[PDB]
Amino acid sequence: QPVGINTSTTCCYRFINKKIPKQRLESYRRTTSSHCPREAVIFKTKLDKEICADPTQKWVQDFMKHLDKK
Amino acid sequence: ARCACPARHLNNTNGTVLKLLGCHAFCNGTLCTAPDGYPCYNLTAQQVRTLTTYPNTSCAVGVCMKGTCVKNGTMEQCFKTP
């Protein structure tokens, strides 16, 4: 039986280029499907805007690590 | 260009990457264009009209270039997931 037809289909085609300070971001974090063309995580700004972030950039990994420990 | 909004892509039963339907998406008041090289589907008007949650047509794969999904000849069983 084929799987992967069950993956979520929201993907990021572009990323936010410059680092966003953590004070401007909410606690929202969603990893996009591994089937997406580009590996991405979705954050949300304090104005409730979803933004695409590249998890290979250092500030993105930093913010995810911060989101981990409470 | 604040063009870093997520967008719904189409899946396929072929086990390949999700692909944008066309090369444009609306983001924060802007008609955004996917980057050159980005994987896409180029569907006819008729194919889009009947696009549903299971494949019912052969979908032309393409590569985005300056907003056009340039077909490359590969065909896939694409479908949308709500």
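The numbers used for chain A are those of Swiss-Prot, and the residues that appear cover 24-93, in sequence.
Determined by X-ray crystallography, 1.7 Å, according to the entry header.
From the backbone N, Cα and C atoms, a Cβ is placed for every residue, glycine too.
In Swiss-Prot, the entry for mutagenesis A:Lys41 to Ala states: Decreases binding to Link domain of TNFAIP6; when associated with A-42 and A-45. The structure shown retains the original residue. Experimental mutagenesis at this site is recorded by Swiss-Prot as A:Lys42 to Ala, annotated: Decreases binding to Link domain of TNFAIP6; when associated with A-41 and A-45. Here the residue is the original one, but Swiss-Prot notes a mutagenesis experiment at this spot, A:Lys45 to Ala: Decreases binding to Link domain of TNFAIP6; when associated with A-41 and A-42.
Sequence-distant neighbours of A:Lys42 (mutagenesis position) (same chain, 6+ residues apart, CB-CB distance under 8 A): A:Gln80, A:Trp82. DSSP assigns A:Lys41 (mutagenesis position) to coil in the three-state reduction, placing it in neither a helix nor a strand.
Counting other Cβ atoms within 10 Å of each Cβ, the mutagenesis positions A:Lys41, A:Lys45 show the lowest value at A:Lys41.
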